[PDB]
Amino acid sequence: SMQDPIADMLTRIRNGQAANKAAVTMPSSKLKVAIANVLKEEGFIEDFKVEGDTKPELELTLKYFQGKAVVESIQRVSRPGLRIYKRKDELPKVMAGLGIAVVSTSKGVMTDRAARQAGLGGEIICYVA
Amino acid sequence: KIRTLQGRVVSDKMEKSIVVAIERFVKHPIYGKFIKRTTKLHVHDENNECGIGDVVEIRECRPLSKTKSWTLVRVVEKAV
Amino acid sequence: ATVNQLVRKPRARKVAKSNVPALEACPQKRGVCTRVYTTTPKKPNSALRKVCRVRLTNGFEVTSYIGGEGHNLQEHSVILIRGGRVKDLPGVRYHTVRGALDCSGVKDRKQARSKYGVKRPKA
Amino acid sequence: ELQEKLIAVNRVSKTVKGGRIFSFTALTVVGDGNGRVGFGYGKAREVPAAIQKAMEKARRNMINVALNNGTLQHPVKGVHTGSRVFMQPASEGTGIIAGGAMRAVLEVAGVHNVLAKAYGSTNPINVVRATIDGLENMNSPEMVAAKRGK
Amino acid sequence: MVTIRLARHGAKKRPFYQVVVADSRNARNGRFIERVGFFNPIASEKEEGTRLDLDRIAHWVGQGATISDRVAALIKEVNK
Amino acid sequence: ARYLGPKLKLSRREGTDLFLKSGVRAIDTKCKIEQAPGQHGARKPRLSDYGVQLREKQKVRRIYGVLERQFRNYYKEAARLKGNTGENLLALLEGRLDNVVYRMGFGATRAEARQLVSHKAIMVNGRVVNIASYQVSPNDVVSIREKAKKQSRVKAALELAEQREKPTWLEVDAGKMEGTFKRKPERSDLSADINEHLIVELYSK
RNA sequence: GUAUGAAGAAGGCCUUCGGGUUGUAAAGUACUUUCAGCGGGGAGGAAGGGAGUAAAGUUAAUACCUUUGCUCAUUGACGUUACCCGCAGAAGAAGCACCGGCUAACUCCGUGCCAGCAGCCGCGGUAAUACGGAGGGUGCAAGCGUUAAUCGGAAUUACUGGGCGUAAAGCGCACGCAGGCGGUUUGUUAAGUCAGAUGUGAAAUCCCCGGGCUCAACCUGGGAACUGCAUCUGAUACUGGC
RNA sequence: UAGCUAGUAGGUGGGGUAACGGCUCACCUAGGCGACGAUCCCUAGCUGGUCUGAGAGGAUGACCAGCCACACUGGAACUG
């Protein structure tokens, strides 16, 4: 049956940027707007904006580079059948610094770069390059 | 601090003891897969406010008889 | 594959196993020999091969090749056998050797003298 | 600068309805010396002519590759059907290593600092285009600088 | 008893010593409680060829541990 | 064990001089009059890549006269200290006492220099040394032993060494038969006409 | 042992015989003796203890015992030690397997589907340089080959890093117990999680960086790791519990 | 190798012992165990390590250290 709210968001991004879509939309949540604010300033999306307040929605403007998507791989890894936790140096190196790992933390959603700079760790959300 | 566990009664067929099941509920160290891993203990209780299916809290203490070292503290769910 | 079963029964693969198990982890062994004979080769090789039948103390009975030119062997003659396959023989994965017991000296050679031990001249 | 290389020569000896073959097939690489790489293949009766049949298309075949400071800095995979390639950065004073195809494709890219391995079919005419597929998969910190933000 | 002794190392002709706190029971080369340093009878061209924590020796004397005559000569070899 | 193979035939075989029977003459050289190819060059086959490695491996070992397992020990010692296996391997062979005696000019051939080590005619730090595999230490003094300091063949090797360029990493006095080994061999004066891009493919695996 | 020693000797092997190769090798000459053999001299492992001397030793200053030192008689299985000297004199000291492809070294003769080799290739039915030998050569060398066991090649047991339409295999279908997964928002406890910190993680061994007899073997200082486990004090997103 | 045990599961009391405890005798209640493999068999001492691989891993734990079991078979008690 319907199993995961984040696969329903990542498929719209991944398949929408493969199908040259301008901006893609899904149901909102606290987590979904937290990762949008990372993916924005790390340059993986061109804009994010919410719509509504009762049954709320989120719209992401996709970002392109040289006639393809700005993203080369966005991978889950941390999934309902296997969650991944990473400590302050135990954090992996995504594509030798050409990509990021996204961490939830007790202190705010951030990159593994910002987590190393804070001596911090937590649960993984995704790996992006 | 002392070691304490939450588990459930699986047999109450004897008077002053209860058979209690406890779990590990953790990932396997070379597969990442969750493993429940149940273990049984023969826990002391002469109070008899609990029985089979009750969720129970137990503490580590001294041996009382052959292979028996754990004892009852409280009923956790209090279903009856 | 179901990982919730790999945590109870892992992946398993075929293990390696000896072509000379009758020696039981020894580099050579003794046999009394019950028969010494010859047999026709495998494939069109047209070269008659020399062989003997050996029963071992551990319950195995096998066939061995008689390497080195010239021999004196019979039933109850007592011999040493080792590993090494012959491809042009039926079921012969064993070599008979002559550094010990009563087997006769090998035919002499001017090269490769380690082969069945070509013995030096002595006065 | 000269960078161009010969990967393999293969002698054709079979018999056909036109008679018995005495020919050679060659595989070569060239590039532009500024950021592009490519390969060429060809059969002829003489090896210098097979090399030229290959070289003339190897001088036309091009793909642009992101080659930051003439070095590999990230782990990269390449694929073509049955043939796979994997390349990683080496240490100080270490480099290639690996099959003669990868050894040539990296010289037309100006690179040495690679730990290379091949998987599956070691077929030369596939592993060359699988290595070039692995260079389509090569990234640069200078391009990521133009992706970051906004 | 618990004693401060030289453990035999360095193999043949050029021995080398590890100065240890150990129990004199049973095995010659038995388990050892603590190491306090090393001693070399051979010239090493270094002014730390032999190293000892004389305050840690005084702390083990503060445990009532026994002293061996060869270690009293080692305390003399670091010029006390 | 000793190789005992030919001195100059191998120099010609790889087209590259080994400093064997060739270091001191230009006329009356006895070098088989620099052998023209005759009917041999027309009948020489191409070497395999496995053989091109072995030709290099043997050449680089035999020019210094060293043992295989010691040459391989230097291939493990060249891998550390950011030394490069293609760079410090040469300096490890060049830094042996049996080559320091040669570069100090005491023998007109490496075998005539190794003679002085093997006959205990050399001393380092004033101590007699018989080990040809010895790695000489920086700022240490090498000298001819008292019982060997009158050899006219050594005075005559020095009579010729006064006409040669010295390594920058050492010095020697032709009177005293003595020299300081200043540094380990350095890439600022160490060079060889060998395939430095090929010696890296050795022992792998 | 090191150097020098010829259209290139005696002896061999290839060779219509041009030359090649053994070979600067030998003979000749120069030149230096390590190791060895024998004779000579002969360390270190023999310190620790003991005797005298000295100490307001501590005690009750010359019982034991302790003391930075000084001075002496002493202790050797290894042992004909190590090391050096002396004496001739290059003198006494070298094999093993392989050389047509993968596989570096090259030919020539013998064997003749017989014998004998092999991992694959297959060889050999009288040009197999694939079996035996010789000359030259290759490689390794007090070793070299052969056999046994078990590994590295091996991404062919699978996370690193696969397969199931046709090339291994999706169960004939549905149902379903036991087991696993599961939308959102505000709290709560703080197990899991993350942070900080301490203990535990023996020596040897390894790695990384050094030191010791003339080197290495051998011996040994430093740095690192032992992913975790145990416990303490914080963080609080998400899961678990509520 | 699919059924195992019933001195076994839980409990109480005496007796002994350095502490604890079925260690042991007697009795009361009626269980306990197995699916995460009990029962059965084969192989094997275990570990620091040894050797090997870039590593995950693989083989192997002589000699040397850190523990164990044993010394013709079996039972037993005493001495320190």
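Note that chain C is numbered according to Swiss-Prot, with residues 2-124 shown in order.
If you're wondering, the header gives electron microscopy, 9.0 Å.
Cβ coordinates come from backbone N, Cα and C, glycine included.
For the mutagenesis of C:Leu57 to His, Swiss-Prot gives this note: Protein is not incorporated into ribosomes. The structure shown keeps the original residue. The Cβ of C:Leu57 (mutagenesis position) lies under 8 Å from the Cβ of C:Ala23, C:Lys30, C:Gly32, C:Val63, each of which sits 6+ residues away along the same chain.
The note that Swiss-Prot attaches to the published mutagenesis C:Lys88 to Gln is: Confers low-level resistance to streptomycin and a 15% decrease in the translational elongation rate. Take the CB of C:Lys88 (mutagenesis position) and look out to 10 A: across all protein chains shown you find 10 other CB atoms.
Annotation of the natural variant C:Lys43 to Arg in Swiss-Prot: Confers streptomycin resistance but not hyperaccurate translation; the original residue is retained in the structure shown. Under the DSSP three-state reduction, C:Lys43 (variant position) is assigned to coil, being neither helix nor strand.
Distance between Cα atoms for C:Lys43 (variant position) and C:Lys88 (mutagenesis position): 8 Å, as a whole number. Under the three-state DSSP scheme, C:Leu57 (mutagenesis position) falls in the coil class.
DSSP assigns C:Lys88 (mutagenesis position) to coil in the three-state reduction, outside any helix or strand.
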